[PDB]
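Novice: Below are the structure tokens for one structure; questions will follow.
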Amino acid sequence: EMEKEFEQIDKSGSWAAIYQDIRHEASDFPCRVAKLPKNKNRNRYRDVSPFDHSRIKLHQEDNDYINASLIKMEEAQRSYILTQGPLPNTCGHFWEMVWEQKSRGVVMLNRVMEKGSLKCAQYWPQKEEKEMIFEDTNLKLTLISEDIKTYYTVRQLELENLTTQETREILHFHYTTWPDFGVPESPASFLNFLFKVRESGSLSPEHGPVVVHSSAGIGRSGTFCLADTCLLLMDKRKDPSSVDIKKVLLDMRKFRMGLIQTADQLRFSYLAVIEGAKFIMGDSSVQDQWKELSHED
Ligand SMILES: N[C@@H](Cc1ccc(OP(=O)(O)O)cc1)C(=O)O
């Protein structure tokens, strides 16, 4: 059980060590392209890059680079694209990637401004009268409507390939209360938000991979993804005990570096998967409790 392990680590107060071990066993693949001099201004953080093997390639004959990675979870049969918070010169690229990869949803786990600094460009329109047109990638983006809650907002955006005039609806799930390098207020609010994304179809296989991002695209992003895959893995068999969280986090780190930034985010991942397992096991009432506990309205 992950719960027995949880209790053992907790009793022994060894989340730091456990996490140092993950950091030490994590894959290390080259990030040659991320490091090319022509891509310097396309990376927000010097120490956070996409491995070449899993990076998302833009279909432009100019510079196909974007700081984004495809986390392809074989056994769980679910993919996600983790990316950094778009920079002012990479918002067109970001939306280009969304169009090309056929994503239906974008999960934003950070705020534009955090800790007195700009952690991500304002890459989507905050009002409907004012659409965005990314000239470099020939795309148009319009806010259609938004549903603001206490700690998150869900937006319905319309993305148009100005070249073909094809149009797509993109859902934007914005978690506005998760501290950079922190953990959510409670498993309840996080699971409530996670099920909002799930219930939307965004995570479905009929669509391209959902784009998940934070500021670096690894801390809060990794946390979100780890919990989801773990819950999906136990869902296929209705067997929470067959899931090894550390092992799952490690398979994910083969696709992108630094997934889950602190020992507490790791600990929070366990709490979230343990609590979410109640639902997986047939107690669907727990979903209503998360809503309550979340205090979304
Ligand atoms: N380690 C760098 C870059 C970094 C930023 C954010 C971060 O987490 P998040 O993916 O959750 O935005 C991880 C790393 C920083 O501390 O500024």
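Numbers in chain A come straight from Swiss-Prot, and the residues shown are 2-298, in order.
Note: Cβ is positioned from N, Cα and C throughout, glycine not excepted.
Per Swiss-Prot, the features are:
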type    : residues      : note
MUTAGEN : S50 to A or D : No phosphorylation
MUTAGEN : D181 to A     : Substrate-trapping mutant
Novice: Excluding near sequence neighbours, so keeping only residues 6 or more apart in the same chain, what lies with its CB under 8 A of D181 (mutagenesis position)?
Specialist: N111, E115, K116, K120, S215, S216, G220, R221
Novice: Quick one: give me the count of other CB atoms within 10 A of the CB of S50 (mutagenesis position).
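Specialist: Result for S50 (mutagenesis position): 24 other Cβ atoms within 10 Å.
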